[PDB]
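Peer 1: This is the structure I have questions about; it appears just below.
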Amino acid sequence: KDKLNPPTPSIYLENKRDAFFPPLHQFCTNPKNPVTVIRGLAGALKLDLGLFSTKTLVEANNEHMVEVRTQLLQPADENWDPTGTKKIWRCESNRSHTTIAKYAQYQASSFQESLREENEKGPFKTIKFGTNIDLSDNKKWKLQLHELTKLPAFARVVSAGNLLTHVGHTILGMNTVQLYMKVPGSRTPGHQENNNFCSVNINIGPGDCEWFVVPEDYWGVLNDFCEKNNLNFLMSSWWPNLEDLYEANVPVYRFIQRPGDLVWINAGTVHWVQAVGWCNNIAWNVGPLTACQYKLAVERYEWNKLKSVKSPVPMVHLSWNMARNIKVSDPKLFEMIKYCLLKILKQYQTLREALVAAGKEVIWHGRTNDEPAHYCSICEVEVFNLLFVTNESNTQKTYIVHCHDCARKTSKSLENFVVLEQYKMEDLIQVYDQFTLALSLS
Ligand SMILES: O=C(O)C1CCNCC1
Ligand SMILES: [Mn+2]
Ligand SMILES: [Zn+2]
């Protein structure tokens, strides 16, 4: 079917006017567009991509850590089992660490070596992919991060309309920038973004990347495929067989990202990517204030619990911050947030009264300014307001957080734990009561 190889939603920018034109923002965040490729973005804004060249990076922070993925150089769009007998979903991808200086050396000699060969089923060559380079430190990366403030607001790392800005604390690689250093064949295997948040990716060049994209509403189909190939959709490295997806009638968007092109991945869009040439990429996440984004984010948050996977975005904490600090005028988005908060409030009230009825002291603990959300030290679920801390950890003021279930499993009557409360119930009830639909004519 021709509908199984759809055209890429693509926008061609010439100048700053095109980049700041409001319909660009609305096109990207439109749920009907699973991905938007903003071509010519860097040139349109006169972004200095040279600030992210490998030469520039070595000079700035040569001992900076790089996560290496050692992979096989696979042909085109395929993934073969090590023997070259059949195409499979499972990806070989071993992890190690290096530095920018050391990876840069490899990146350069890799190119020099291919130049020489050019002038001279498997088996497959091994390559190294430099991933997840952390560009959060504004002191180490001052000029780099300043250049990215030249983007239109909706695509920035930080903006008033970015849900991740409203989290109130750092979520590494989501509201901070990640850098990738690549050689041909460097693969980012299949995935959805952390808690289905949108993502921004800019190719630094000089080489191209090739992207494969599947709309959000087909993700269950890909989840089935993983389970049938004994793979964990969320935690395994997998590279879809295109002939399998075609067979199962899954449409696949396919395109080339050139240097300076910005790729916007909409919420929950499934995708995998490979370098065609030698290049660097930068990326981060963004959370538009839309019903679709909030809905998919909450869904994945709950799915992660069932799968025993930690949510990088603390959706309970975020939901309270939205109610505290954001005027919400979309009736659909408002009703979702209101609903979630009511769930949180009722569960908290239920737990709190069960504790008080069993004669357990709830200790007023309050909270520090700009203090991050808490997760259970055992099971890594988000824990909100009522924190379960051992008598000893309390005494030592290390305040090591457990959820209620994990505390109970350890200590049947919670005799080994104190219950800390970070918010008065009156304060949360008030925040909820005062959270009402704002009027907007837009
Ligand atoms: O440039 C890359 O390898 C990536 C693209 C999309 N998500 C994660 C990584
Ligand atoms: Mn991604
Ligand atoms: Zn727990």
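Following Swiss-Prot, chain A shows residues 880-999, 1023-1344, kept in their order.
Looking at the header, which is where the method is noted, we find X-ray crystallography, 1.9 Å.
Cβ coordinates are placed from backbone N, Cα and C, and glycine is handled just like the others.
So Swiss-Prot lists the following for this protein:
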type: DOMAIN; residues: 1042-1205; note: domain 'JmjC'
type: MUTAGEN; residues: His1093 to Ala; note: Abolishes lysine demethylase activity
type: BINDING; residues: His1093, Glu1095, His1173; note: Fe cation binding site
type: MUTAGEN; residues: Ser1138 to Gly; note: No effect on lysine demethylase activity
type: MUTAGEN; residues: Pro1214 to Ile; note: Significantly higher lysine demethylase activity
type: BINDING; residues: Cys1278, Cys1281, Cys1305, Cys1308; note: Zn(2+) binding site
Peer 1: Three states by DSSP: which one describes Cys1281 (Zn(2+) binding site)?
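Peer 2: Coil, per DSSP.
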Peer 1: Looking at the recorded positions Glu1095, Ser1138, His1173, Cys1281, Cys1305, which have a C-beta within less than 6 Å of some atom in ligand 3?
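Peer 2: Cβ < 6 Å from ligand 3, in sequence order: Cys1281, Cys1305.
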Peer 1: Near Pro1214 (mutagenesis position), how many other Cβ atoms are within 10 Å of its Cβ?
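Peer 2: Excluding its own Cβ, the number within 10 Å is 18.
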Peer 1: Return the residues near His1173 (Fe cation binding site), defined as same-chain residues 6+ apart in sequence whose C-beta is under 8 angstroms from its C-beta, sorted by sequence, else 'none'.
Peer 2: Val914, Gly1092, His1093, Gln1094, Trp1113, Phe1114, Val1115, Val1116, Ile1167
Peer 1: Residues near the Fe cation site, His1093, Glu1095, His1173 excluded, by Cβ within 8 Å of the Cβ center?
Peer 2: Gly1092, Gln1094, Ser1101, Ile1167, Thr1171, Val1172, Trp1174
Peer 1: Quick one: 23 residues missing from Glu999 to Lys1023, so how many Å between their CAs?
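Peer 2: Unmodelled segment endpoints: Cα atoms separated by 23 Å.
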Peer 1: Return the residues near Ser1138 (mutagenesis position), defined as same-chain residues 6+ apart in sequence whose C-beta is under 8 angstroms from its C-beta, sorted by sequence, else 'none'.
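Peer 2: Non-local contacts for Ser1138 (mutagenesis position): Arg969, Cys970, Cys1128.
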Peer 1: Roughly how many angstrom lie between the C-alpha atoms of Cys1308 (Zn(2+) binding site) and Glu1095 (Fe cation binding site)?
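Peer 2: So the alpha carbons of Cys1308 (Zn(2+) binding site) and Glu1095 (Fe cation binding site) sit roughly 28 Å from each other.
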Peer 1: Please report how many Å separate the Cα atom of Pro1214 (mutagenesis position) from that of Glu1095 (Fe cation binding site), as a whole number.
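Peer 2: A Cα-Cα distance of 10 Å.
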Peer 1: Is it possible to get the count of other C-beta atoms within 10 angstroms of the C-beta of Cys1281 (Zn(2+) binding site)?
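Peer 2: The answer is 15 other Cβ atoms.
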Peer 1: What does the structure give for the C-alpha distance between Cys1278 (Zn(2+) binding site) and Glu1095 (Fe cation binding site)? Integer Å is fine.
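Peer 2: Cα-Cα distance, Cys1278 (Zn(2+) binding site) to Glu1095 (Fe cation binding site): 22 Å.
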Peer 1: Taking only same-chain residues 6+ apart in sequence, whose CB is under 8 Å from that of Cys1305 (Zn(2+) binding site), what do you get?
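Peer 2: In sequence order, the residues whose Cβ lies under 8 Å from that of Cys1305 (Zn(2+) binding site) (at least 6 apart) are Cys1278, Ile1280, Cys1281, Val1283, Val1285, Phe1290.
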